[PDB]
Number of protein chains: 2
Amino acid sequence: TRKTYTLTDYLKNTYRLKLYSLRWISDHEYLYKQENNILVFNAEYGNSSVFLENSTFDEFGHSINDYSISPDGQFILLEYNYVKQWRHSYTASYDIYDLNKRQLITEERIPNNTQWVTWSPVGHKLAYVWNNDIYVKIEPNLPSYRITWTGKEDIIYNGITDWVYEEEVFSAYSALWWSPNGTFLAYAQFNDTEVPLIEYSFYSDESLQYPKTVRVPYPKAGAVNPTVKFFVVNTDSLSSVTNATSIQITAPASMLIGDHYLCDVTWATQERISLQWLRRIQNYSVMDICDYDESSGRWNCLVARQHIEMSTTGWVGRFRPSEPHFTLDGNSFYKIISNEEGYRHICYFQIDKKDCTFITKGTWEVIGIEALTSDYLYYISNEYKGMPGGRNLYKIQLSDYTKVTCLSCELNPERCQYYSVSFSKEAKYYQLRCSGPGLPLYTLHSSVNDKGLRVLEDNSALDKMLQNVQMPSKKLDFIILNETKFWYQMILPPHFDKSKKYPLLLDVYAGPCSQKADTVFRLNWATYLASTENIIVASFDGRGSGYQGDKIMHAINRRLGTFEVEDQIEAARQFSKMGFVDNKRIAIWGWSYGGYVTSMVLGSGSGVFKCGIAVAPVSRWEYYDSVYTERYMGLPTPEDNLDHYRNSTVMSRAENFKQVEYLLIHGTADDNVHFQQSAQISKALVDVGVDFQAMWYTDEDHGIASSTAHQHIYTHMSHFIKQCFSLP
Amino acid sequence: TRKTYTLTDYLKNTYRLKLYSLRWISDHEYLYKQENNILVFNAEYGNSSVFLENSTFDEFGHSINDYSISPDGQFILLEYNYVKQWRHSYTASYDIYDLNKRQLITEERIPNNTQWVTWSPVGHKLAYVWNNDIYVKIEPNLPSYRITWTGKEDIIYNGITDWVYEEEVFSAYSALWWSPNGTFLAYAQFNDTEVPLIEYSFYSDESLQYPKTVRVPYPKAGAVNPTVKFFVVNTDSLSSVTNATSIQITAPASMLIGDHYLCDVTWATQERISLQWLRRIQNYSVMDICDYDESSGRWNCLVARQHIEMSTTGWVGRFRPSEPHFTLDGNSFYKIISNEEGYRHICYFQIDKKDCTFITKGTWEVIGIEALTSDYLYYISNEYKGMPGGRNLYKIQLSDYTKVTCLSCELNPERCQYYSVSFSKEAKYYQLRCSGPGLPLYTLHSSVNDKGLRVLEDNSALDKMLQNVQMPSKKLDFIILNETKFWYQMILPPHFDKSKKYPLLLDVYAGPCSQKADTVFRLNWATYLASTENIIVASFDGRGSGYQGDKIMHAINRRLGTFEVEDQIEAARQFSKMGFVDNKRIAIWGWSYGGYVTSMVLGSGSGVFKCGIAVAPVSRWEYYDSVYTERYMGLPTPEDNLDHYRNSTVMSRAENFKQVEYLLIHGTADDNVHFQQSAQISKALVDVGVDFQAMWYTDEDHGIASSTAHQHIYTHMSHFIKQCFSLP
Ligand SMILES: N[C@H]1C[C@@H](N2CCn3c(nnc3C(F)(F)F)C2)CC[C@@H]1c1cc(F)c(F)cc1F
Ligand SMILES: N[C@H]1C[C@@H](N2CCn3c(nnc3C(F)(F)F)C2)CC[C@@H]1c1cc(F)c(F)cc1F
Ligand SMILES: *[C@@H]1O[C@H](CO)[C@@H](O[C@@H]2O[C@H](CO)[C@@H](O)[C@H](O)[C@H]2NC(C)=O)[C@H](O)[C@H]1NC(C)=O
Ligand SMILES: *[C@@H]1O[C@H](CO)[C@@H](O[C@@H]2O[C@H](CO)[C@@H](O)[C@H](O)[C@H]2NC(C)=O)[C@H](O)[C@H]1NC(C)=O
Ligand SMILES: *[C@@H]1O[C@H](CO)[C@@H](O[C@@H]2O[C@H](CO)[C@@H](O)[C@H](O)[C@H]2NC(C)=O)[C@H](O)[C@H]1NC(C)=O
Ligand SMILES: *[C@@H]1O[C@H](CO)[C@@H](O[C@@H]2O[C@H](CO)[C@@H](O)[C@H](O)[C@H]2NC(C)=O)[C@H](O)[C@H]1NC(C)=O
Ligand SMILES: *[C@@H]1O[C@H](CO)[C@@H](O[C@@H]2O[C@H](CO)[C@@H](O)[C@H](O)[C@H]2NC(C)=O)[C@H](O)[C@H]1NC(C)=O
Ligand SMILES: *[C@@H]1O[C@H](CO)[C@@H](O[C@@H]2O[C@H](CO)[C@@H](O)[C@H](O)[C@H]2NC(C)=O)[C@H](O)[C@H]1NC(C)=O
Ligand SMILES: *[C@@H]1O[C@H](CO)[C@@H](O[C@H]2O[C@H](CO)[C@@H](O)[C@H](O)[C@H]2NC(C)=O)[C@H](O)[C@H]1NC(C)=O
Ligand SMILES: *[C@@H]1O[C@H](CO)[C@@H](O[C@H]2O[C@H](CO)[C@@H](O)[C@H](O)[C@H]2NC(C)=O)[C@H](O)[C@H]1NC(C)=O
Ligand SMILES: *[C@H]1O[C@H](CO)[C@@H](O[C@@H]2O[C@H](CO)[C@@H](O)[C@H](O)[C@H]2NC(C)=O)[C@H](O)[C@H]1NC(C)=O
Ligand SMILES: *[C@@H]1O[C@H](CO)[C@@H](O)[C@H](O)[C@H]1NC(C)=O
Ligand SMILES: *[C@@H]1O[C@H](CO)[C@@H](O)[C@H](O)[C@H]1NC(C)=O
Ligand SMILES: *[C@@H]1O[C@H](CO)[C@@H](O)[C@H](O)[C@H]1NC(C)=O
Ligand SMILES: *[C@@H]1O[C@H](CO)[C@@H](O)[C@H](O)[C@H]1NC(C)=O
Ligand SMILES: *[C@@H]1O[C@H](CO)[C@@H](O)[C@H](O)[C@H]1NC(C)=O
Ligand SMILES: *[C@@H]1O[C@H](CO)[C@@H](O)[C@H](O)[C@H]1NC(C)=O
Ligand code: NA
């Protein structure tokens, strides 16, 4: 009898998924690390050489966390002393290695506690942020030129984002953008002077006598937001003037009338930059296209080149307005936007004409634009077989839109339905990354003829190991509600028998534009629960979920905590009707937005669920950040949406928790969903005399990802589920 | 057939003990509140009169928290807007009502947010503290005189104690001491300028968007301590034109050489005051006796009147140096101190004589001196029947110490073995308060011939109710360890059957000088556990426990976390050998110091306990406060006792928790034992891969006493214990 996928297998990662992460360094070569060696591969023939021997930094005296080669291949940036911060930010020490001279640069080194560093797109210029100010080095071993002097900890941020811009606007810590050939350096400055601070304790190692109080500018819903300014400096003039002037580009008058955000920066040409602004009420955005004026050294944005993007049914974009992709001459661009039917498709714009032309259409959506050449635009969409949870690469002829070729659909249809791609510098080659429904498969292709060059990684090793294991299966299907298809997936135990009644765990997220039903292959907790514990783990994408049009995504607009919660309850009822579910053993769990929905469901009084687990849940929208929260909920004021803000809390349903078994878990150093949110849920439950289980994770953040805490939490949750389901 | 004492009975206080709290106002009468009416009683006859009508303040507008009648009966201080702070501190609003003119005073009223107020011992002067400064009022309706001007929140405290002095030195918020007839007002001033602050979050009501950060000057072991100064001001010579002059009394040179504390202030006469000072290394204390010099208007303390008190085996006093009891002329005094055998007895001192004479002796201890007349000194001791957990009132003839008479021993030996007493102004009468083993009994007596005048409250109503309940019994006995007897008690289930095996729960505290085995009657969680769940709840007093001499009490000097922990394991080991104990079902629980011991026991690897519960436990002594910790542990420096500080932590024993079920509980707003202590325990358990149960209580402090949290924690612990014992 073959073994099953156990909890230890998951926690110890015994069955390792192999990947193939390469880095294109040109149009035909990429770097790949093999046995601590950095090899350089020739895409066309597959032959390689050692780019950097694994013994090169044997006596560096530090464990290098990452590396970065300058565009011209002349230098390499070594990143060590990695100190993680929020989702994208972190601190680290850096050194530069001269690849030619084979020597490490010892003079004019990058300061310690450098917040961010990036090479120019061409050559080897460097721009870094230290103590919240920007610095530029023209040459690795020469003195830096300071660009800003206003930097101030927790107050003024030059070239780097503050907490909310990093998490909800740019999904990056960096707030600087080199022009194409590196002449100009554009950047944002955030002023958090009046932004309130979230404060919480951090206990650290046992040796610390007094706990530390972490304080970070974080605007909760309705609070004072950071303000922002945008500047551009000509780095080619740094060595000619004592103090290069940073030219400011002000936001349009339509944004200056109230609170707003800078939400996108994209260079079009060497002398043209585009900027998108968004009003605090996120249903109105404006894009300016600004040109450099060589006579005045100023940047002007003609209103005739300004583009407006608004929404009547919801917010703009899936999570933010989409980025433009400019043609080489910078006179036109492509952008994904929802058409009249509510589906996101590619629209082609002339920079000085307000009406665009849609180049794709249908009841499906474009996920992203991956590359643009003079003749073709490549994009990922879920058009194939009408499966919103599948992803494929397409190519569309710019001179004939009716000519669309799917480059991945038929490669291996049974094994591969979820693709991501990585093109070489000029898109001469591309690596396809299939991530499901079968084992991940990595392949290399030539763009000139769209022919497969070779398989990079097929995971044959893992496929071998998994042969001796009773793996669960995955079903992806839909149910029809009110004339609309809603998708769901089920992780089914081995030897699934439709004549039996299995206990069911509903795995939920359900936030706006989420997708929990897809064709991706995962080896996770649910794998163990179905394989070893014979539990069916299901997920459902109801109203509010994405990639299926605005009618579904915008259904929860200004109404979080309603339809997405109700549809989750209805999904369980539907799974009951299927006949293979033990109606007495239905559970539900979720993390983050999922914890909120789980909590809301457990407190609904539906009687459908026996127990539930919420990990780091939101409990009341006024405790979460402004950018994310207000995007869907508007403002928490009586003139706007305060009533629904007050009606959608977990605390107001405390009394109904008397009907279920609940486990509440939260990391004490959660900078994202503050521990405060669970502190208020537990206090509300205590106040109405409701018993429940709880677990705090000291110094863990929203991810509860430290090695030990990760194993501990999944171990704790397993006992709770097994107990609720009366499982040995 | 009849009902048992349920968990609901404990939580809802179904069965209440009646009390009889009286307030002596003279040597012949006392005040007693009945039906919200304050009556005045004549001790000799028991007849009374209404002192103040309950309706008198029917339209007052505010809910009165407490009242305080001036010594002369002319005025009454009304307390309202009560807002609790730490163990003893709180702020409130006050109003004074004239009893003669039957009118509430409206001019020059005490400010709101007053920190402390007190009538002079005679007459009706008032002294109060507000905004950390002292004020005096000669007449209730007249303007007050500012005494101090240095008051500064969290920095300078005049007339009130800072956190550590409140909790560990004076067990009171007040740091004001009126002379016997009200002429002088002595006070202490604390300076916490360099004391680090403990910081933690307070979440408050759901409506608070951002958690508040509470900051409290709190010195952890080894940290910078507050400094102190002592002053005396003449309140009879206050001027409305000039600022009052306070005369400072400096500490002796033997104290000024290093860190020290003021630990006692006791007036001897109208013009003589005594102060005891304690070195930071708490085994050396000094008493100064100071006389007022009418010539210079200064206070002088003759070295010839200095009295040193030291210990070679441990610290000085039970928790601090005992207070002196001066004779009428103030020329001599009585004080409890450890004799050469290490037993605490009464010593008689001459103010200018170095040697004192012990007036009691034996292998038992005097608990406290209660009253002193020219012929007798009255005290409470545990001498009767050699039972350290029993308390009786005795009087000793000052002219012949061989004449000792027990005044409570034989009143009712079966019902009463634990007394407390309250004497009238000149010891003419005394109230005896028996609290066990039977139901509390309150009686009034006259000193001249020790007559038992009358029964004030015998709890006959409760007795009648408890007749219909299957109440548990209590066994108080002892076991021998190395020729030494150590006492224990067991709460035994109704109809106890020695032929059956009962699960056992060890209720532990075990801190230095603690006593958990006594003759006191209690209705608590243990009552329910034994009565309804049939669990034996035992407690044991091992090394380090009090009232049995220093040999036992000082055995843990500089060694906390050792013998007192080993002894609890030894006791349980012995109980597990008894025929009526199920050795497969033995648990342990404790709160505060008891939580620490429970945790150290559980992590000892003894294998005797199946499960355990720790509530707000200390986990590392360096996290607890200086005054308490250093008293027993010395300083945490390599030259002193750092090594034992480092290996007496719970965290270091994490690995040993693998074989036990552990429940860790802590309030997030605990200002005493910071949540930090439990946060470090959970992290250490997570780090070694040990699963456990936890529960935090949002905004609850060390007492977790709010009505809802109290019910919730005991409800939660009950489920844990029953589950551990496989009880329905
Ligand atoms: N704050 C939210 C940010 C969001 N991003 C989507 C886009 N993105 C991200 N990373 N990278 C990108 C992308 F590159 F796609 F832009 C994450 C993911 C969910 C996050 C979220 C939502 C909650 F309701 C909550 F309670 C806690 C929480 F954490
Ligand atoms: N900090 C300690 C103060 C102590 N006092 C004893 C004498 N006393 C008190 N109040 N009033 C009086 C008396 F009037 F008797 F003097 C309390 C009681 C135990 C307290 C304590 C000890 C710990 F190890 C701990 F971890 C937490 C904790 F809280
Ligand atoms: C991969 O192999 C190619 C050819 O197979 C290498 O190209 C070299 O091209 C130069 C042209 O001046 C010739 O002199 C060499 O003889 C070629 N090499 C070989 C092996 O024929 C290319 O350099 C190789 N790339 C890597 C990364 O190894
Ligand atoms: C960041 O924003 C703050 C406003 O919140 C600016 O501070 C003001 O500066 C003006 C001009 O010096 C002063 O008169 C005000 O007193 C300041 N207000 C506050 C609340 O501090 C600050 O100058 C901005 N910083 C930058 C670099 O733009
Ligand atoms: C480089 O130029 C900038 C901009 O003029 C200087 O920054 C100003 O500095 C003055 C005086 O220190 C302040 O009053 C202004 O508020 C600053 N403006 C800005 C935008 O920061 C900067 O000091 C100059 N650096 C040097 C070395 O001269
Ligand atoms: C990168 O682009 C910039 C901007 O177009 C180039 O700089 C201009 O170069 C022209 C010469 O062709 C000069 O007449 C202008 O004065 C320059 N303008 C600015 C703002 O510098 C730059 O030469 C390009 N860099 C490279 C390496 O080609
Ligand atoms: C309280 O005691 C003080 C001190 O003994 C009394 O004040 C003294 O009274 C005598 C006689 O009237 C004066 O000569 C002294 O100068 C006073 N000394 C001081 C320091 O004031 C006071 O009278 C007593 N109060 C009461 C109410 O009996
Ligand atoms: C009070 O206790 C302290 C500490 O136990 C004693 O001081 C010294 O403590 C160190 C260890 O910390 C020993 O090595 C010394 O032998 C102790 N004695 C001296 C003089 O330093 C101190 O002796 C105690 N005081 C009394 C009166 O017993
Ligand atoms: C208790 O009883 C005594 C005597 O029965 C009361 O009487 C004494 O005080 C009264 C006023 O307080 C006087 O009217 C009596 O003359 C006086 N009698 C004696 C012998 O002194 C006494 O007040 C009563 N006390 C209370 C508190 O009610
Ligand atoms: C309270 O104590 C502090 C010292 O703990 C006194 O100030 C002293 O310490 C300051 C720094 O902590 C020094 O800068 C000062 O020179 C020193 N002396 C003075 C007069 O400040 C402070 O004065 C004390 N306050 C009171 C009212 O006694
Ligand atoms: C302490 O606070 C109370 C409550 O504010 C004061 O009482 C008055 O309350 C009325 C209405 O509640 C207000 O109109 C007044 O402003 C308050 N003050 C006065 C003087 O009327 C009270 O007076 C305060 N006491 C002191 C000594 O400051
Ligand atoms: C590179 O270093 C690794 C150690 O991580 C070693 O095993 C390997 O043999 C080295 N590369 C080659 C080509 O030997
Ligand atoms: C960085 O700081 C470390 C720690 O003091 C020091 O050893 C090193 O010399 C510094 N390096 C640079 C480039 O500043
Ligand atoms: C944006 O949202 C607000 C609030 O719902 C609404 O009043 C306004 O009309 C919207 N603007 C657009 C362009 O739809
Ligand atoms: C005082 O009020 C109480 C209610 O609080 C009432 O029961 C009692 O009768 C009143 N006192 C008198 C003497 O009536
Ligand atoms: C009393 O002392 C304070 C503080 O030193 C001072 O401000 C005040 O004016 C003084 N009053 C008189 C009457 O001297
Ligand atoms: C005596 O008993 C104690 C515990 O009561 C034990 O620690 C000690 O080792 C025994 N022997 C001696 C000599 O103290
Ligand atoms: Na009697």
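Numbers here mean position along the shown chain, with the first residue as 1.
Here the Cβ of each residue, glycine as well, is placed from N, Cα and C on the backbone.
Taken from Swiss-Prot, the feature active site, charge relay system covers B:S592 (among others). Taking all protein chains in view, 19 other C-beta atoms sit within 10 angstroms of the C-beta of B:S592 (active site, charge relay system).
In the three-state DSSP scheme, B:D670 (active site, charge relay system) falls into the coil class. Residues or ranges marked as active site, charge relay system by Swiss-Prot on the basis of sequence analysis: B:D670 (among others).
Taken from Swiss-Prot, the feature active site, charge relay system applies to B:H702 (among others). Taking Cβ-Cβ distances under 8 Å and a sequence gap of 6 or more within the same chain, the neighbours of B:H702 (active site, charge relay system) are B:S592, B:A616, B:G667, B:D670, B:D671, B:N672, B:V673.
According to Swiss-Prot, the mutagenesis experiment B:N54 to A (Swiss-Prot position 92) carries the annotation: Does not inhibit dipeptidyl peptidase activity, interaction with ADA and homodimer formation. In three-state terms derived from DSSP, B:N54 (mutagenesis position) belongs to neither a helical nor a strand segment and is classed as coil.
Under 8 Å, Cβ to Cβ, and six or more positions away along its own chain, B:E167 (mutagenesis position) finds B:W86, B:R87, B:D625, B:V627, B:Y628, B:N672. Classification of B:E167 (mutagenesis position) by DSSP places it within a helix. Where Swiss-Prot documents B:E167 to K (Swiss-Prot position 205) as a mutagenesis experiment, the accompanying text is: Inhibits dipeptidyl peptidase activity.
Within the same chain, the residues at least 6 positions away from B:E168 (mutagenesis position) whose Cβ sits under 8 Å from its Cβ are B:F319, B:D625, B:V627, B:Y628, listed in sequence order. Looking at Swiss-Prot, the entry for mutagenesis of B:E168 to L (Swiss-Prot position 206) says: Inhibits dipeptidyl peptidase activity.
Counting Cβ atoms from all protein chains shown, B:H712 (mutagenesis position) has 25 others lying within 10 Å of its own Cβ. According to Swiss-Prot, the mutagenesis experiment B:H712 to E (Swiss-Prot position 750) carries the following note: Inhibits strongly homodimerization, dipeptidyl peptidase activity, interaction with CARD11 and T-cell costimulation activity.
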Listed recorded positions B:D670, B:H702, B:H712 screened against chain A; CB under 8 A survivors are B:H712
With H, G and I counted as helix, E and B as strand and the rest as coil, say where DSSP puts B:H702 (active site, charge relay system).
coil
Within the set B:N54, B:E167, B:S592, B:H702, which recorded positions show a CB-to-ligand 15 distance under 6 A?
B:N54
Tell me, by DSSP, whether B:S592 (active site, charge relay system) is helix, strand or coil?
coil
Only counting partners 6 or more residues apart, tell me which same-chain residues put their Cβ under 8 Å from the Cβ of B:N54 (mutagenesis position).
B:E35, B:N36, B:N37
Number of Cβ atoms other than its own within 10 Å, given for B:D670 (active site, charge relay system)
23
Out of B:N54, B:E167, B:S592, B:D670, B:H712, which recorded positions have CB atoms lying under 6 Å from ligand 2?
B:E167, B:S592
